[PDB]
Amino acid sequence: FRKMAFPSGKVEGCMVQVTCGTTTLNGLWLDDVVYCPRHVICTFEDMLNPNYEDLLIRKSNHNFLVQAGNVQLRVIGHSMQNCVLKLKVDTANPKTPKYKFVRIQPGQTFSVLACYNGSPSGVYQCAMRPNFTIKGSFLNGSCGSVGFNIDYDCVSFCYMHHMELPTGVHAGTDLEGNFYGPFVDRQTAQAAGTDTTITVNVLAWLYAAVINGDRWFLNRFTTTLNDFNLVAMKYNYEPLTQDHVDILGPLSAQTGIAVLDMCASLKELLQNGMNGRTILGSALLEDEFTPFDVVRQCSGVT
Amino acid sequence: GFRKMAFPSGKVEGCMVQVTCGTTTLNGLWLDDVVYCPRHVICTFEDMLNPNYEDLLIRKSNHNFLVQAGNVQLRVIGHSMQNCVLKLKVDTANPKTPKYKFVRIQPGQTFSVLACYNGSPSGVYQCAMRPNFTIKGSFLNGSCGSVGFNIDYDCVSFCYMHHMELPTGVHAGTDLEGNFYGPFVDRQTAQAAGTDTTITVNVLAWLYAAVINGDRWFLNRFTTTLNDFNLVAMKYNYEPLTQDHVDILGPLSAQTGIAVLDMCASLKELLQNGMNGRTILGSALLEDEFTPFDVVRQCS
Ligand SMILES: *[C@H](O)[C@H](C[C@@H]1CCNC1=O)NC(=O)[C@H](CC(C)C)NC(=O)OCc1ccccc1
Ligand SMILES: *[C@H](O)[C@H](C[C@@H]1CCNC1=O)NC(=O)[C@H](CC(C)C)NC(=O)OCc1ccccc1
């Protein structure tokens, strides 16, 4: 199995650069609005302790340089929504895809289109960790790069990049500017809370193993969801939600293995280990494949 | 941070089409007025078992090829065969053709794959040409004609077209000139690859990436000569490290202050002792599908 990103072309067509003063980052151009992180309006000195409402009062439409490549897009209005700036421009992007704005849950995965100066540089799969960080790959100038999923030509944007935490993981917002997790867009000392393993995704990977014929771990036990959740937390595993049980439905049906039966199989792995054996060729339980990712890879969805 | 990252696929997405001959369907690459696709599209499901391609091709007409770009059919006005690749001349030029080149990559080099089905892009991921000329892909029925590529300043360098899956689950294909990487043939028969080896220069590049990313547990105070390292590498089915490789690792050594032969001593310890259940960049195994260039591009 490999981490497979979505094709990025529909998003590539929406990336622009936004500059204020000498601070340049990326923005997302959909119809006649450009979305970008609000700290574009900060000087380096401002970022330590910014008063964003006051900083925005000192900015006019003509203070914003928005460029598609080297081509300027005239700003005709501006507003701030939470941690994102919305710059109304005088041109509707002809490459705007069908799109939605969505707020994802921990455990969900998405493709990141890493960009610099409005120019796409690479694409990779990320998972939202339970502590609301992502283990990304971002350098200076990457803010405003977005994360997304695609379903049948509709792009669901879920992440906009804002910052790096001292442990080297990354934090950001949805496209309404609301941070994932307890982070704020100030250049202050912030720490990601203790992370946990994404149980629903480990279960998805056990189903993927079963589908490919690797099933030694299937036991003769079962469990209740509550009993499992209480034990899983003792092993630094996330508890399962009703939604998690439901999204495992299709893999459960495909393999004929009840979700709570697989939970009991995982519990044995946690209480006794792997005892030298492997699953899908690995001694470690992978937790960044969602049940959708497993079915997406085993099917030919485009 | 450090991830396996692919090139943005938009420039290639605009070139993918569907090609059908009878009941066989796969993908094609549309550049200017030509569509490139694997020649086994002309085979029936049963022809595939043992095809004679020149004999099968002379019996086809232009109208036997159905090329669809999205919903729109392109009319085939000519066809030729170049090795294992069919070149279909269409009456329409692709307005989305990027600046491009056809290249044949070297074992150990990496490229992005755009997996497609029925002419529609499905996923993108990074692959390496293994020393035994297989790739570890993720491809299903209908993925043939999917391409691999690298992108440099808006010029797309096409290096791979997908043709088949081996019994072991690894994959084989050709360059855009139709010549297979490796000793494989486009016939529906079980084929084995030569014994694979590990790409040593890539493992070292990845160890330098782990250092850049503030990880050092595997480093040591020992040192080694190039020849003494290659003796141990060969013993562990690793590829030889050349002076050219040592040179290519130069920038990464200067950035980290770790001489190449010092990183070699580190890797030799890793090979003879194992990782003892520790991990490097979240991995339990030594990763060999990042080139030195891949590490530099992502780390700087
Ligand atoms: C936006 O491009 C940038 C992305 C960072 C650059 C390095 N890797 C990244 O992901 N974001 C920032 O520079 C961000 C701006 C604040 C106003 C949110 N600041 C930041 O990430 O600082 C981290 C930091 C905090 C405290 C001390 C030292 C560094
Ligand atoms: C083209 O879409 C397809 C890609 C395969 C399909 C399964 N996964 C893939 O990557 N290629 C073929 O179907 C190919 C046809 C030519 C060799 C004529 N055949 C193939 O990959 O099967 C090889 C094989 C050998 C022995 C047993 C089973 C399969």
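Numbers in chain B come straight from Swiss-Prot, and the residues shown are 3265-3564, in order.
Per deposition record, X-ray crystallography, 1.7 Å.
Note: Cβ is positioned from N, Cα and C throughout, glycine not excepted.
Marked as active site, for 3CL-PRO activity by Swiss-Prot: B:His3304 (among others). The Cβ of B:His3304 (active site, for 3CL-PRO activity) lies under 8 Å from the Cβ of B:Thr3288, B:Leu3290, B:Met3312, B:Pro3315, B:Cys3408, B:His3427, B:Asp3450, each of these being in the same chain and 6 or more residues away along the sequence.
B:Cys3408 (active site, for 3CL-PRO activity) falls within neither a helix nor a strand when secondary structure is assigned with DSSP, and so counts as coil. Residues or ranges marked as active site, for 3CL-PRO activity by Swiss-Prot on the basis of experimental evidence: B:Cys3408 (among others).
Counting every protein chain shown, 16 other Cβ atoms lie within 10 Å of the Cβ of B:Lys3353 (variant position). Here Swiss-Prot describes B:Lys3353 to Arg as a natural variant; the accompanying note says: In strain: Beta/B.1.351.
The natural variant B:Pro3395 to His is recorded by Swiss-Prot, whose note states: In strain: Omicron/BA.1, Omicron/BA.2, Omicron/BA.2.12.1, Omicron/BA.2.75, Omicron/BA.4, Omicron/BA.5, Omicron/BQ.1.1, Omicron/XBB.1.5, Omicron/EG.5.1. With a cut-off of 8 Å between CB atoms and residues at least 6 apart in sequence, the same chain places B:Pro3371, B:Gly3372, B:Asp3460, B:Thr3461, B:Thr3462, B:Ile3463, B:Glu3503 near B:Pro3395 (variant position), listed in sequence order.
Among the natural variants in Swiss-Prot is B:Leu3468 to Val, noted as: In strain: Zeta/P.2. Secondary structure from DSSP puts B:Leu3468 (variant position) in a helix.
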For the recorded positions B:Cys3408, B:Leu3468, the largest set of other C-beta atoms within 10 Å encircles the C-beta of B:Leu3468
One should report the C-alpha separation between B:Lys3353 (variant position) and B:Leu3468 (variant position), rounded to whole angstrom, as 45
B:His3304 (active site, for 3CL-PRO activity) -> DSSP, reduced to three states, gives helix
Filtered by Cβ distance under 6 Å to ligand 2, the recorded positions B:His3304, B:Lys3353, B:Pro3395, B:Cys3408, B:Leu3468 reduce to B:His3304, B:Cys3408
Mapped onto three states, the DSSP assignment of B:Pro3395 (variant position) reads coil
